[PDB]
Amino acid sequence: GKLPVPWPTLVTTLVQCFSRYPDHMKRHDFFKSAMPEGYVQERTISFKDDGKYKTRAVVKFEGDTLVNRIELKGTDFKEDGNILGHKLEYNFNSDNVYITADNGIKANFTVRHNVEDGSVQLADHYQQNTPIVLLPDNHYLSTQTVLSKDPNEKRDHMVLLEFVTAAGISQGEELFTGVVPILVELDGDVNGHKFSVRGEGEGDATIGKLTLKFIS
């Protein structure tokens, strides 16, 4: 009927090729350099004092559409914890995603999810991307996200708006010169509860903008 986990816990899993890289940093944009063939993005997301997600995503162009197709496996979540207990607030904080080269890339960052009781649930992210390219110097992605709802959507859903810019110190980049349609498909299992998510929207790497609507 609906998602077995809170929507905010899925936000990071549900396309960093849409980050805006400053022109002073274009030599360091792995994600676009891998297009159109794309990259595999794999994470381990450790929810401290709770379970973890292991994800594997294929991110690539299929014709004119940037596709993000995901398998997610969630294990060891506590029935009464913040996640399966649905105690997370429906919002998101800013993050810095720290990137370094993998001689692809690796990235690390810790998401802070706000709990109903003012406390904080940490989601520690370990990330690796391998091409299906530009190996970058150390840098990070400054990420901003807002979560909302569609007034006339009847299905369990999440509207997401995101802005991402690289900071802190190759022909594929040409595929991102305009607004690019996005398709996201997630096949999930958390503690044995199988679920799927489908999302559509568009990305505009000129401004680093993402706008998507996901339904479960």
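The chain as shown is numbered from 1 upward.
Structure determined by X-ray crystallography, 1.9 Å.
In case you wondered, yes, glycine gets a Cβ from its N, Cα and C as well.
Copied over from Swiss-Prot, here are the features:
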- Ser94 to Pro (Swiss-Prot position 147): Increases fluorescence at warmer temperatures such as 37 degrees Celsius (MUTAGEN)
- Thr143 to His, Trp or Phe (Swiss-Prot position 203): Results in significantly red-shifted excitation and emission maxima (MUTAGEN)
- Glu162 to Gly (Swiss-Prot position 222): Suppresses the 399 nm excitation peak, leaving only the longer wavelength peak at 475 nm (MUTAGEN)
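Overlay of Swiss-Prot annotations on the structure.
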{"residue": "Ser94", "record": "mutagenesis position", "CB count, 10 Å": "10"}
{"residue": "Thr143", "record": "mutagenesis position", "CB count, 10 Å": "23"}
{"residue": "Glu162", "record": "mutagenesis position", "CB count, 10 Å": "21"}
Checklist outcome for this item: Taking only the CA atoms, the spacing between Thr143 (mutagenesis position) and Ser94 (mutagenesis position), expressed in whole angstrom, is 6
Next on the checklist: Measuring Cα to Cα, how many Å separate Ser94 (mutagenesis position) from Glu162 (mutagenesis position)?
Outcome noted: 10
Item to check | Endpoint distance, Cα to Cα in Å, for the 15-residue gap that opens after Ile169 and closes at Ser170 | outcome: 20
Next on the checklist: The deposited coordinates stop at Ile132 and pick up again at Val133, leaving 4 residues out. What Cα-Cα distance does that leave, in Å?
Outcome noted: 10
Next on the checklist: I'd like to check the chain gap: with 3 residues not modelled between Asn103 and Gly104, what is the distance in angstrom between their CA atoms?
Outcome noted: 7
